Amino acid sequence: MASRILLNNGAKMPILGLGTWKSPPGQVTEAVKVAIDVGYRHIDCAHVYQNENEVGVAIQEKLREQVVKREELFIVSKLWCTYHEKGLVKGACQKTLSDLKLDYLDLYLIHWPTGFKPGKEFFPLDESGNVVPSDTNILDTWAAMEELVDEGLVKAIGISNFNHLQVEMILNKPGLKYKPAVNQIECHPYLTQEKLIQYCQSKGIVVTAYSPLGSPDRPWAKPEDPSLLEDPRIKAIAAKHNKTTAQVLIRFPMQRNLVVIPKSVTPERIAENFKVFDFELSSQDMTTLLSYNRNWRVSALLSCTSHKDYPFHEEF
Ligand SMILES: NC(=O)c1ccc[n+]([C@@H]2O[C@H](COP(=O)([O-])OP(=O)(O)OC[C@H]3O[C@@H](n4cnc5c(N)ncnc54)[C@H](OP(=O)(O)O)[C@@H]3O)[C@@H](O)[C@H]2O)c1
């Protein structure tokens, strides 16, 4: 198991990163410091997580302590939906760079394919509860992202929550300058993503698996929802390998040549989640975990099902 994967920009990306969505501002600085101490070299961030300043403080402390050099870190962030207008993309990136206290990002993603009306509200809604769209499209927003690479603000650009038709639109864009490096998508045993992974990997696009533990802290969880960490079938596979259910869920995508970004703010779990290079799931284990697929998404952007660019009407 190589600890990094080669991107189509020539850079290497660590296959394990720390997620930061729902990491409260007062706890994320310690989380990132512990992660870097433990050995994490990849942090997944976003403007919309409202904690990038605190992530920046942690990275800076570790650079000053000389625990790591900047070139050893792989820092990812994402353009929020209210900044898809071509003229707003650079300013949004630079706000992220300022909060993170960085000269550049290793990777900058279009967070969702759906552009929203600009403003301070992250989700500008109509009276029916549906998001108010912006007059934007995927290709124009991509062109603006490419300019960030040209000016050296980011080393790579990619996408998140794009379906294969949306990826294909970018790959076929007239005058394309940079292919997406990464498509970051929800992926775990209940949403195995076989067709989209096959597609992306066939095009040389690296897939990052988000919510690998099933996002048990998501604010909208309902009692009827299935729970990966509580699934006795996955607990049994963990028992067999003398590992935790979380460790099995992290190793699973690694063996599919995916990058994976489990989130924690608990120091003990941050350390536990990194101890996944000392075992291997069997061929049968992988087939078994894949068989648990039930097309179940924790992250379905339900306020946007009538948006022109809603990604999840398509099969994949
Ligand atoms: N591109 C996108 O649209 C998108 C969408 C969703 C997520 N993401 C990214 O992917 C990351 C991961 O997804 P996620 O945050 O939804 O959820 P996740 O990583 O699947 O699960 C996080 C939850 O699991 C708990 N946990 C972590 N390690 C554990 C362990 N070893 N044992 C027991 N519980 C454990 C955490 O608790 P504590 O933190 O309290 O320890 C938290 O409640 C995000 O943080 C974000 O960076 C991106």
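Heads up, the Cβ atoms here are built off N, Cα and C, so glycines get one too.
As recorded in Swiss-Prot, the features of this protein are as follows:
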type     : residues       : note
BINDING  : 10-19, 211-273 : NADP(+) binding site
MUTAGEN  : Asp44 to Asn   : Reduced glyceraldehyde oxidoreductase activity
MUTAGEN  : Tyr49 to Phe   : Complete loss of glyceraldehyde oxidoreductase activity
ACT_SITE : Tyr49          : active site, proton donor
MUTAGEN  : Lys78 to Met   : Reduced glyceraldehyde oxidoreductase activity
MUTAGEN  : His111 to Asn  : Reduced glyceraldehyde oxidoreductase activity
BINDING  : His111         : substrate binding site
Cβ under 6 Å from ligand 1: qualifying binding-site residues of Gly10, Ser211, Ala221: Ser211
Sparsest-packed among the recorded positions, when each Cβ's other Cβ atoms within 10 Å are tallied, from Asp44, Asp231: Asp231
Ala221 (NADP(+) binding site) to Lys78 (mutagenesis position) - Cα separation in whole Å: 24
Residue among mutagenesis positions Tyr49, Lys78, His111 with Cα closest to the Cα of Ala271 (NADP(+) binding site): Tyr49
Binding-site residues listed as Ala221, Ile261, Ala271, least Cβ neighbours within 10 Å: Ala221
Close in space, distant in sequence - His241 (NADP(+) binding site), Cβ under 8 Å, 6 or more apart: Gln247, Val248, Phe279, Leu281
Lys78 (mutagenesis position) and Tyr49 (mutagenesis position), Cα-Cα, nearest whole angstrom: 10
Distance [Cα-Cα, Å, rounded] between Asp44 (mutagenesis position) and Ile261 (NADP(+) binding site): 7
Sparsest Cβ surroundings (other CB atoms within 10 Å) among the recorded positions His111, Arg251: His111
Other CB atoms within 10 A, centred on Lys78 (mutagenesis position): 26
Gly10, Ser211, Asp231, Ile261 screened against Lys78 (mutagenesis position), Cα within 10 Å - retained binding-site residues: none
Those residues of the chain, 6+ apart, with a Cβ under 8 Å from that of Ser211 (NADP(+) binding site): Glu186, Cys187, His188, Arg218, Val298, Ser299
